[PDB]
Amino acid sequence: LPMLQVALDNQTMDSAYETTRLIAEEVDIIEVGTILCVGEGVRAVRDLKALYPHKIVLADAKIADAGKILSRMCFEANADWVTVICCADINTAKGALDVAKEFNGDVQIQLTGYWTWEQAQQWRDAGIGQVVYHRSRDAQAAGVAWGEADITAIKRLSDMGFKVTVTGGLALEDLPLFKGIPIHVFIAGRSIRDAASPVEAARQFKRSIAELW
Amino acid sequence: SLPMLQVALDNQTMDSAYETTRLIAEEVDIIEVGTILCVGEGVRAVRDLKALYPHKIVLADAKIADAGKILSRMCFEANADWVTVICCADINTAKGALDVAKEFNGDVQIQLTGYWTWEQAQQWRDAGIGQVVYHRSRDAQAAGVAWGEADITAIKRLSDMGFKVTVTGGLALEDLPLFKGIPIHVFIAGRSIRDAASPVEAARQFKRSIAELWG
Ligand SMILES: O=P(O)(O)OC[C@H](O)[C@@H](O)C(O)NO
Ligand SMILES: O=P(O)(O)OC[C@H](O)[C@@H](O)C(O)NO
Ligand SMILES: [Mg+2]
Ligand SMILES: [Mg+2]
């Protein structure tokens, strides 16, 4: 089954803990959001992995350059996975991946904004096994909806051999769009954190995923 | 005008950054909180460095990729003057960051790290972005990528489009003459200042060379 990931897009640890204290055990992966990485720094990764060592922790650092340096910082803070932004030089993804292997972790390419199919082939040739297909929140706010072009692109990435994560303002009702595709992870940030009942929101996601896959 | 000099504080902790700034804060024009320091310490790095050096321009090199308004606002509430947005970001990300920047009488630079297109550049101009950072990736550098002709051509084209262009990426003193004759807004030096035997003298050498080349 597709795993469920909660995005902790919080500015401070105490704000993040307001969410984790409700739903840490209701999800498979705990993401330190980019907002939290910039707010608190990599202590957020160290702290959350110490709290939830049995969970996969993702540092959503969106690394753009200095792949080995920034990756090592996250992995030394005990991240399982790190993100590299899609426009990074290929050597940045390669550098992050080399460090990830030292820690038995993994690298995901975050597909936020502009990227190309040639770049996608480079990631595959470099040994990258995970991509995050992301509808940007700012695109969403400008009226961009999930659509058939997304489903097509997601299928194409899956066929290239990537494990695909899907994210970007996902609501419970969006899940059936992706049916039949071997999605690795669905991320929910707002739709879990900001729900009247975060526990219900997480359980509904898990229920629906179980129903559909 | 002479190109200004910006120090990149790509340190993992505040105390390491201060080992540099206590030497060169008054020897450079712009103090950058490097992406490595934003990730190492969080946005308190911006707040603390601006409190130390409130007369200096402080750049938060956050390389914002999405959530332009939220991430911009965090940096500006920490008293940043400038923030970076990564070149692949949705155009509405750049716009959102710029909207917030205007509230704080700050500014946004697009960081040209990695892959981007001339269509995207026209979009940034049309959105009201007035600065770009032309960057040779350190990982590209380590893979043997040198500065050269194609860079000069693109930097000129960016300047002609109306951007103030910052040049950065493993710059050494010996690289500066490649850019002579171009109205460069800022040169950034991270490693070549921080890691010098004498950071003060490294900064001063950059300043002397710049004054010779653009004087
Ligand atoms: O479900 P959302 O609130 O859209 O958050 C998930 C998304 O993937 C973010 O964490 C993110 O990385 N935005 O850039
Ligand atoms: O002079 P460097 O050590 O290359 O550092 C300057 C560069 O602009 C970095 O701060 C950076 O942003 N790298 O992505
Ligand atoms: Mg995220
Ligand atoms: Mg920088």
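We number chain A the same way Swiss-Prot does; the residues here are 3-215, in that order.
For this deposited structure, the header notes the method as X-ray crystallography, 1.8 Å.
The backbone N, Cα and C atoms fix where each Cβ goes, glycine too.
The substrate binding site feature in Swiss-Prot is assigned to A:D11, A:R192. In three-state terms derived from DSSP, A:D11 (substrate binding site) belongs to neither a helical nor a strand segment and is classed as coil. A:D11 (substrate binding site) counts 25 other C-beta atoms within 10 Å of its own C-beta, drawing on all protein chains shown.
Reduced to three states, the DSSP call for A:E33 (mutagenesis position) is strand. What Swiss-Prot notes for the published mutagenesis of A:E33 to K is this: Loss of activity.
The Mg(2+) binding site annotation in Swiss-Prot covers A:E33, A:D62. Just so you know, the Cβ of A:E33 (mutagenesis position) picks up 26 other Cβ atoms within 10 Å once every protein chain is counted.
Looking at Swiss-Prot, the entry for mutagenesis of A:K64 to A says: 16% of wild-type activity. Look at A:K64 (mutagenesis position): DSSP puts it in a strand. Neighbour list (A:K64 (mutagenesis position), Cβ cut-off 8 Å, at least 6 residues apart, same chain): A:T36, A:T85, A:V86, A:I87, A:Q112, A:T114.
Listed in Swiss-Prot is the mutagenesis experiment A:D67 to A, annotated as follows: 5% of wild-type activity.
Quoted from Swiss-Prot, the note on mutagenesis experiment A:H136 to A is: 5% of wild-type activity. Taken residue by residue with DSSP, A:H136 (mutagenesis position) is part of a strand. Neighbour count (other Cβ atoms within 10 Å of the Cβ, all protein chains): 21 for A:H136 (mutagenesis position).
Under the heading of mutagenesis, Swiss-Prot lists A:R139 to V and annotates it as follows: 17% of wild-type activity. Sequence-distant neighbours of A:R139 (mutagenesis position) (same chain, 6+ apart, CB under 8 A from its CB) are A:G170, A:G171.
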Checklist outcome for this item: Whole-Å Cα distance, A:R192 (substrate binding site) to A:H136 (mutagenesis position), is 14
Checklist outcome for this item: For A:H136 (mutagenesis position) and A:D11 (substrate binding site), the CA-to-CA distance in whole Å is 15
Item to check | Which same-chain residues, if any, lie at least 6 apart from A:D62 (Mg(2+) binding site) yet have Cβ under 8 Å of it | outcome: A:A9, A:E33, A:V34, A:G35, A:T36, A:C39, A:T85, A:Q112
Checklist entry - Including all protein chains displayed, how many Cβ atoms other than that of A:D67 (mutagenesis position) lie within 10 Å of its Cβ? => result 29
